[PDB]
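Participant: The structure under discussion is supplied below as structure tokens; questions concerning it will follow.
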There are 4 protein chains.
Amino acid sequence: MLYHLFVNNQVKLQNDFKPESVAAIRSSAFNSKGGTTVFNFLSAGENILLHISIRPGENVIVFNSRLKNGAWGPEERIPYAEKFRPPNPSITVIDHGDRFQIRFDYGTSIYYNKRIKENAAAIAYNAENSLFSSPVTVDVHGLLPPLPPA
Amino acid sequence: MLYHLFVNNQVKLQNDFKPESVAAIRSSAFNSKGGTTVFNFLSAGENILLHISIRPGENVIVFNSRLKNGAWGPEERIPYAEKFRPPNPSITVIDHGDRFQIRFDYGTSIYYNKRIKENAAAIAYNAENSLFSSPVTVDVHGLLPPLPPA
Amino acid sequence: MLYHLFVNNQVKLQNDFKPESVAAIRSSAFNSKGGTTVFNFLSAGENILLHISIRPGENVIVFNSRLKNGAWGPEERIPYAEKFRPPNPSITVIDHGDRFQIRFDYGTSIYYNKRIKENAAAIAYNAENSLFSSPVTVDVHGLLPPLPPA
Amino acid sequence: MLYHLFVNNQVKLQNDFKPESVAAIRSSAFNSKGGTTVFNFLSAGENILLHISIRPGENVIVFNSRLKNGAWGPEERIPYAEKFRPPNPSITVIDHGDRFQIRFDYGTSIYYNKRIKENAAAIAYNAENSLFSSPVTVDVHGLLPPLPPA
């Protein structure tokens with residue numbers, strides 16, 4: 001399913017993002033002078049199951065989770081540099097049941113253990129000066145689709 | 001190369017759309033009550049190499065070409081019905097040297113012989129009440145990419 | 001549909017190879033010291049609709065057609081050099097109704113006007129010392145499948 | 001990279017199968033009356049990193065590991081039923097660092113924690129009366145390739 005996720009907005013998924021689900025987020029640009037850029041996978045109750053905070057200024061990408069009216073938990077990090085490939089940077093999130101796999105354009109995948117056992121119903125995108133285009137292209141699959149030879 | 005083509009606007013191509021090139025246009029939605037929706041492949045001099053005019057009101061899809069300061073040439077029509085697949089209808093245009101191949105979601109491919117021998121430097125999208133989303137996701141290839149088993 | 005086409009043998013297609021059909025033939029190797037290698041798309045009546053003769057010794061790739069008990073017609077050619085990419089060379093054939101599009105790994109596509117208006121029921125592979133592996137992987141589609149970003 | 005893995009034989013990988021790697025194994029057929037069919041991912045020292053034992057007779061699929069000159073470790077079983085889709089059943093193995101992801105044609109992915117920390121240098125295929133074709137088409141990726149919209 002194709003969605004157009006606009007900055008400081010969200011998209012309601014036709015189906016729950018759950019184990020086996022894949023979200024292929026692609027940007028039509030890379031604004032090298034952009035600031036903190038966030039992608040959140042939300043549950044129906046608006047609990048932030050997966051928070052992805054790309055912070056060029058801090059040269060790090062933070063992953064976290066929190067209930068709608070709860071406190072952020074400990075942050076998990078990975079360096080920002082050499083993760084995105086301009087001019088079409090991307091983020092791919094896959095639900096593996098007990099954890100999330102997040103792949104950017106370079107480097108190895110990041111694995112984040114689920115903290116809030118609930119499926120996602122929407123995906124949000126926030127930024128005051130996004131590193132990416134608005135909107136970003138998002139193809140969501142219920143399962144890994146067939147793969148081309150390369 | 002991924003581009004986001006907004007309605008009543010256009011995108012300048014990083015490279016010339018020429019033989020072997022492929023443009024996969026995908027809409028995040030289908031607006032059943034939409035009106036005439038157009039897609040133009042323009043050369044650097046603004047000549048309309050390929051005019052795709054979807055007319056639900058006339059229940060037809062029209063193809064044509066014309067120079068920047070010239071009149072339209074003869075029209076080529078095909079049925080509008082049974083072409084687009086909601087909620088993510090699509091259009092795929094391939095340059096085969098002497099002609100363009102246009103594929104929709106249903107039916108056999110449509111072939112339009114080239115009338116203006118120039119490569120396209122841009123793609124335009126116009127509509128007062130677009131049948132499709134704005135923007136539309138557009139992936140342009142320099143050549144057919146590797147194919148998945150399905 | 002996936003098939004394993006062995007050298008000096010053939011595969012009977014589950015469905016007729018016809019307009020919109022795509023055959024993605026891939027080899028698991030490139031034997032640089034191989035000789036003339038042939039791929040034929042046959043009709044039920046065993047008429048050779050498309051004959052693809054790769055001749056390294058003559059540095060050319062010949063395309064032709066002939067009825068089961070008929071004579072070969074005029075040959076159409078294209079240089080052999082810089083067409084295949086080792087170690088996994090490929091050939092992609094697409095039926096466009098009035099002609100065939102044949103793409104290798106490099107260079108522009110080759111277009112061959114149909115001479116025998118009939119659909120194909122089988123694909124044959126012949127060679128005494130094939131440039132390719134035995135068998136070759138062959139995925140046949142009833143129509144162009146969705147395309148990955150690249 | 002495309003390989004053709006013949007039954008009761010193996011293929012040496014051009015590169016190490018390691019984290020991020022993906023092996024898409026596809027059979028050109030399904031032999032309903034076939035017997036126990038095995039796929040092994042072996043390290044350079046011939047240690048069996050991942051043993052995939054499909055047992056229709058026991059109606060189960062077994063996963064295990066062992067050193068070249070060692071005994072088998074504890075077995076992990078899953079149902080055989082509702083896994084493979086004829087006529088072209090498939091198996092997809094992805095290396096996620098600390099574990100392997102194994103996907104068949106139906107059902108959710110199976111995860112097998114790594115037991116031997118070595119990368120695989122080869123893939124073996126054994127069976128007296130294989131459930132699958134011989135050879136099997138195998139596409140090995142160094143990382144997840146771009147995904148088609150479907």
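Here the Cβ of each residue, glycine as well, is placed from N, Cα and C on the backbone.
The carbohydrate binding site feature in Swiss-Prot is assigned to D:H51, D:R55, D:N64, D:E75, D:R77; the stated evidence is experimental evidence. If you look up Swiss-Prot, you'll see D:9-141 marked as domain 'Galectin', on the strength of sequence analysis. Listed in Swiss-Prot as a mutagenesis experiment, D:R55 to A is described as follows: Completely abolishes carbohydrate binding. Loss of toxicity towards C.elegans. Quoted from Swiss-Prot, the note attached to the mutagenesis of D:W72 to G states: Completely abolishes carbohydrate binding. Listed in Swiss-Prot is the mutagenesis experiment D:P146 to G, annotated as follows: Reduces the stability of the tetrameric structure. Per Swiss-Prot, mutagenesis D:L147 to S is noted as: Reduces the stability of the tetrameric structure. What Swiss-Prot notes for the published mutagenesis of D:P148 to G is this: Reduces the stability of the tetrameric structure.
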Participant: Looking at the binding-site residues D:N64, D:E75, D:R77, which has the shortest Cα distance to D:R55 (mutagenesis position)?
Facilitator: D:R77
Participant: Given the carbohydrate site residues D:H51, D:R55, D:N64, D:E75, D:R77, which other residues of that chain have a Cβ within 8 Å of the mean position of their Cβ atoms, reported in sequence order?
Facilitator: D:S53, D:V60, D:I61, D:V62, D:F63, D:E76
Participant: For the mutagenesis positions D:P146, D:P148, which one has its C-beta crowded by the most other C-beta atoms within 10 angstroms?
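Facilitator: It comes out as D:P148.
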Participant: What subset of the recorded positions D:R55, D:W72, D:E75, D:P148 has a Cβ positioned less than 8 Å from a Cβ of chain B?
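Facilitator: Near chain B: D:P148.
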Participant: Would you say which of the recorded positions D:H51, D:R55, D:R77 has the most Cβ atoms within 10 Å of its own Cβ?
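Facilitator: Buried the deepest by this measure is D:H51.
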Participant: Which ones, of the recorded positions D:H51, D:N64, D:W72, D:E75, D:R77, are Cβ-proximal to chain C (under 8 Å)?
Facilitator: none
Participant: Same chain only, sequence gap of 6 or more: which residues have a CB within under 8 Å of the CB of D:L147 (mutagenesis position)?
Facilitator: none
Participant: Just to verify a number: CA distance, D:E75 (carbohydrate binding site) to D:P148 (mutagenesis position), in angstrom, no decimals.
Facilitator: 36
Participant: For the recorded positions D:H51, D:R55, D:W72, D:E75, D:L147, D:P148, return the ones with C-beta distance to chain A below 8 angstroms, or 'none'.
Facilitator: D:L147, D:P148
Participant: For D:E75 (carbohydrate binding site), name the DSSP secondary structure in the helix/strand/coil scheme.
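Facilitator: The three-state answer is coil.
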Participant: 10 Å Cβ neighbour count around D:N64 (carbohydrate binding site)?
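Facilitator: Excluding its own Cβ, the number within 10 Å is 18.
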Participant: Count the Cβ atoms, other than its own, that fall within 10 Å of the Cβ of D:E75 (carbohydrate binding site), considering every protein chain shown.
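Facilitator: D:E75 (carbohydrate binding site): 11 neighbouring Cβ atoms within 10 Å.
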Participant: On the Cα atoms of D:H51, D:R55, D:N64, D:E75, D:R77, which are listed as binding carbohydrate, what is the maximum pairwise distance in Å?
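Facilitator: Greatest Cα separation within the listed binding residues comes to 13 Å.
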Participant: Of the mutagenesis positions D:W72, D:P146, D:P148, which one has its Cα closest to the Cα of D:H51 (carbohydrate binding site)?
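Facilitator: Looking at Cα distances from D:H51 (carbohydrate binding site), the smallest one goes to D:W72.
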Participant: What is the separation, in Å, between the Cα atoms of D:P146 (mutagenesis position) and D:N64 (carbohydrate binding site)?
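Facilitator: Between the Cα atoms of D:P146 (mutagenesis position) and D:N64 (carbohydrate binding site), the distance comes to 31 Å.
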